[PDB]
Amino acid sequence: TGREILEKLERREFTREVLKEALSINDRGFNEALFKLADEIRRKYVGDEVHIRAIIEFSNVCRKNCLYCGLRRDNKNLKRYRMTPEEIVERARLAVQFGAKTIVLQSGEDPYXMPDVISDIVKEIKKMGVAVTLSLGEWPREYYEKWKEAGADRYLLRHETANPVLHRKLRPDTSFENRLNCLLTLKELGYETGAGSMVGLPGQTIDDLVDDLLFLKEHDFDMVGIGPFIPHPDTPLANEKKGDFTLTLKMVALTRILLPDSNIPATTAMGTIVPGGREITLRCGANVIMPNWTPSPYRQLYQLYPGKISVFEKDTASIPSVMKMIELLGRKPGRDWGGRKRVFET
Ligand SMILES: C[C@H](CCC(=O)NCCC[N+](C)(C)CCCS(=O)(=O)[O-])[C@H]1CC[C@H]2[C@@H]3[C@H](O)C[C@@H]4C[C@H](O)CC[C@]4(C)[C@H]3C[C@H](O)[C@]12C
Ligand SMILES: C[C@H](CCC(=O)NCCC[N+](C)(C)CCCS(=O)(=O)[O-])[C@H]1CC[C@H]2[C@@H]3[C@H](O)C[C@@H]4C[C@H](O)CC[C@]4(C)[C@H]3C[C@H](O)[C@]12C
Ligand SMILES: C[S@@+](CC[C@H](N)C(=O)[O-])C[C@H]1O[C@@H](n2cnc3c(N)ncnc32)[C@H](O)[C@@H]1O
Ligand SMILES: C[C@@]1(C(=O)O)N[C@H](C(=O)O)CS1
Ligand code: SF4
Ligand SMILES: [Cl-]
């Protein structure tokens, strides 16, 4: 019964059986109680501040061929772009002028910049007195080391799926073992490290989602990015079903219950599949938002999945928009860089 699973969640009996049951029960009352629990845990542990991470998607060039992604190398129906280093630094400076306290640099796996142009960019942005987060994919340890010496603070590398068989099929250039070794390398190097997964991938089961939760719990990641799979028409998964918003929301809620002091975004993918999806997610465990700061005309070309929000507006609108969102939610903007503030437990 839902009441019993909620009691075990409240007492932190996080067995594979309790997590499977939580993901399998579809009762409205249960789901609402789960979401309330995750919202309360978020308040108690990370408070009312919603941390703003301004994301600049600086290149859509990619060497990899992930089956779900619109930027996959085999997609010829996509205009590719690269921002220049000066364009990236100035665009970061504009986000700092708008009050962003973290700059996220994200791209496909684009060899051109790696590793020294990235290091030069990172050093320039760090002079502005903000946190820098990189989300550039899988690279040699040496590249990660250089970027840390250059001043990068955090690195986002979603584990995508903890099922190694499904991982290798969806990501045929690599492996779960490679992905995990990159995450472990990043943590050893002193980055605050983000993982996370997609929900509703073709062939992914509920048991797979339980394994994603336990993986996350096992490694105690500082950040966890979770969103639905959204099929992209220029990919091999074009005709597969999109991930369910409610199930994805439950994954967010459980992540917060499992990792109470972690930083968890309300992702753009959540706001794409349901109107208002980010705001709901911020009330079910999330405490971070990532306003799109990619300038036109490139913004519209970072087509990972179709329907992406925030593309038709003036390119300086997102930061103010998320500040209004935070206020109407009765929350507060982040006062510092919003690094993880661990609460040591027993
Ligand atoms: C805003 C709506 C509908 C409220 C409503 O319309 N309910 C009838 C009127 C009730 N009022 C008290 C406003 C007046 C009562 C007098 S009356 O005579 O009208 O009935 C309520 C109904 C169910 C609520 C969500 C669930 O909890 C799950 C979850 C818990 C988290 O923690 C916060 C996030 C989330 C998503 C909640 C948000 C929000 O809160 C919802 C949508
Ligand atoms: C960039 C330009 C020109 C001047 C400039 O280059 N300004 C650098 C400010 C740098 N910081 C943000 C670090 C200041 C923090 C001071 S604070 O006292 O807020 O800590 C300035 C002039 C007016 C400023 C907006 C308004 O104000 C309203 C609103 C206040 C929010 O809050 C942040 C968002 C927003 C939209 C502001 C963004 C930006 O800023 C604007 C556009
Ligand atoms: C596009 S990549 C850029 C960063 C770096 N290339 C990497 O893969 O880590 C960022 C994330 O987008 C997500 N994503 C890609 N395609 C998606 C899709 N079709 N639907 C939902 N999310 C997707 C994946 O979870 C991936 O980690
Ligand atoms: C920035 C990112 C994340 O969760 O870190 N969100 C993106 C999105 O939801 O579109 C994909 S990767
Ligand atoms: S998910 Fe990242 S690595 Fe895979 S194709 Fe897309 S941009 Fe390239
Ligand atoms: Cl971050």
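Sequence positions for chain A are given in Swiss-Prot numbering; the residues included correspond to 2-347, in order.
Using the three backbone atoms N, Cα and C, a Cβ is placed for every residue, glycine included.
Under the heading [4Fe-4S] cluster binding site, Swiss-Prot lists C63, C67, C70. For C63 to A, Swiss-Prot lists a mutagenesis experiment annotated as follows: Eliminates binding of one iron-sulfur cluster; when associated with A-67 and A-70. What Swiss-Prot notes for the published mutagenesis of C67 to A is this: Eliminates binding of one iron-sulfur cluster; when associated with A-63 and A-70. Quoted from Swiss-Prot, the note on the mutagenesis of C70 to A is: Eliminates binding of one iron-sulfur cluster; when associated with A-63 and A-67.
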Listed in sequence order, residues with CB under 8 A of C70 (mutagenesis position) and six or more positions away: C63, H233, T236, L305, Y306
Intrachain C-beta neighbours of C67 (mutagenesis position), sequence separation six or more, cut-off 8 angstroms: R73, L171, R172, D174
Other C-beta atoms that fall within 10 angstroms of the C-beta of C63 (mutagenesis position): 23
